[PDB]
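Before any comments, here is the structure.
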Amino acid sequence: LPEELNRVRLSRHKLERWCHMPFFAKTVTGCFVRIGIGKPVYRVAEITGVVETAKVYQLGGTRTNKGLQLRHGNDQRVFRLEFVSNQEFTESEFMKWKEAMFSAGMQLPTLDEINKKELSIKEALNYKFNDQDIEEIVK
Amino acid sequence: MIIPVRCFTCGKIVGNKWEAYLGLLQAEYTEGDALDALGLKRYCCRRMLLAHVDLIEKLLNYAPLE
Amino acid sequence: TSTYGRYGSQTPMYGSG
Amino acid sequence: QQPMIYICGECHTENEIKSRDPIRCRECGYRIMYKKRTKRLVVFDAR
Ligand SMILES: [Zn+2]
Ligand SMILES: [Zn+2]
């Protein structure tokens, strides 16, 4: 179903609050994003990890140069956090992603996997900044 | 800190004249002539433009942001 | 205050660049 | 759901500070920050 898959969808507004928070390769790795390719067609890709691009760009108020190593079945390349869209996974794009996964052979993640992964973002959002992370964030 | 809106004693509007007074003083006029050029007959209303101190500039120097 | 999208702010594309 | 937004001292940038947290700006890092105007009905009489 698309409604259940949209739960872990990392919109463009949420990613602005973890631009420098540690454990970014742990809480982010596992969720899906609606990266815009470009005309209105979108392709869902899996978050394999985290990379850093040599180009610095401004995203509204803040500004980040980190990239995002995504992959859609087999086709993989470097992307940016600025092309991500805030729209939810439509039926057509959901079917396209399912077909791409079936063709690539990657087993679809289990519903319990998504159920236990969606809580990661929720628990990270209310995380108290009691440790020595503000120094690194400001740096 | 800022030019008042009305003369305390008389009540004539004087707030809308500070800029004109500064301009007239700048171009060539002197104070004694500029006041009556603006139209301040009573001496009570002239103290508004002679005694008034403009501290809003020093206040604005402390810009909050940028 | 999670995501005040209200759509969005014109999301750029990859091939557009 | 009010995280008690504050205003940095010199950055004049908003910050979200919750209880049991250090008082510092999200960037640079300073120790001074002021509050934002209330949302109440501040109604004066021009008297
Ligand atoms: Zn007078
Ligand atoms: Zn700070």
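Chain C is numbered as in Swiss-Prot; shown residues: 762-767, 771-781, in order.
The backbone N, Cα and C atoms fix where each Cβ goes, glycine too.
Reduced to three states, the DSSP call for C:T775 (mutagenesis position) is coil. Around the Cβ of C:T775 (mutagenesis position), 17 further Cβ atoms fall within 10 Å across all displayed protein chains. Where Swiss-Prot documents C:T775 to A as a mutagenesis experiment, the accompanying text is: Decreased ability to promote transcription elongation; when associated with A-784, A-791, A-799, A-806 and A-814.
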